There are 2 protein chains.
Amino acid sequence: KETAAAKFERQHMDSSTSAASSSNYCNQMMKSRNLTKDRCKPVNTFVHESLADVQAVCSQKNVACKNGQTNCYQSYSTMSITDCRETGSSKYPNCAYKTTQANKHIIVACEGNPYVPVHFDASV
Amino acid sequence: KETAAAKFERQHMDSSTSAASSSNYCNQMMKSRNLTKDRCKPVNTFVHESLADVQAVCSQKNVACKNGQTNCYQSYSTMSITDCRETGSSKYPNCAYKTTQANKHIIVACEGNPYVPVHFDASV
Ligand SMILES: [Cl-]
Ligand SMILES: [Cl-]
């Protein structure tokens, strides 16, 4: 079974690019990160910063999570992100995503020792 | 019982200002919109655009909702928003919120006739 921290890395980290460079970014990344296996994951955000910078958010601003838990943290700075969301044309096994690049604060839930991101809550 | 559309208006519309003008905006708005009754609502976004502009999003870009439903729409333009989230010092009945102002696309779920916003899904 994948650990929570490793699942967060696979689902939400893309440090290899500064930003989504085209409309096809999401189609490619959702497939390669194995997020379209038996169904299309409807919504997923990738963060274009170093793993260290994203891990560091766990000791930044403590804020509530949408679900009411209190282990969420909001990055002090904006970060480059890409939101991927299914379009109307999306139909498994032919998943189709809209790519929206932005620079926003991220909010992650953190857990464990080491205390690291385990969920992506939202961006602001 | 409050209708879904009216609840969205109360929870998510603040057309009276162009933007959050201070750190105390959220404390004030979460209280006045009755979002701190028996408990502090942990997270809540207000949109600083006209009601018409926000309603119009329901005929803009159709995208998946985080929960996998297909009745979500992403605004073509960015909009002025304020995210309100509880801080560590927040303890009912003394709710306390961090105010984060941003300009982002909004994503809403739409329903009904007229087809209007009934949930705030996320911003990008
Ligand atoms: Cl996500
Ligand atoms: Cl919200």
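Numbers in chain B come straight from Swiss-Prot, and the residues shown are 27-150, in order.
If you check the header, you will see the structure was determined by X-ray crystallography, 1.3 Å.
From the backbone N, Cα and C atoms, a Cβ is placed for every residue, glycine too.
Summarising the annotation, Swiss-Prot assigns substrate binding site to B:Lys33, B:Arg36, B:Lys67, B:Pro68, B:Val69, B:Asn70, B:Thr71, B:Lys92, B:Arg111. Secondary structure from DSSP puts B:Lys67 (substrate binding site) in coil.
Quoted from Swiss-Prot, the note on mutagenesis experiment B:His38 to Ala is: Loss of activity. If you draw a 10 Å sphere around the CB of B:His38 (mutagenesis position), it holds 19 other CB atoms from the protein chains shown.
The annotation active site, proton acceptor is assigned in Swiss-Prot to B:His38.
What Swiss-Prot says about the mutagenesis result for B:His145 to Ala is this: Loss of activity. Taking Cβ-Cβ distances under 8 Å and a sequence gap of 6 or more within the same chain, the neighbours of B:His145 (mutagenesis position) are B:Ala30, B:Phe34, B:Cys91, B:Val134, B:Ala135.
Here Swiss-Prot flags B:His145 as active site, proton donor. When secondary structure is read from DSSP and collapsed to three states, B:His145 (mutagenesis position) falls in the strand class.
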* To do: Would you count the other C-beta atoms found within 10 angstroms of the C-beta of B:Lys67 (substrate binding site) for me?
  => 19
* State the count of C-beta atoms found within 10 angstroms of the C-beta of B:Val69 (substrate binding site), not counting that atom itself. => 22
* Of B:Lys33, B:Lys67, B:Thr71, B:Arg111, B:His145, which recorded positions come close to ligand 2, meaning Cβ under 6 Å from one of its atoms? -> B:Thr71
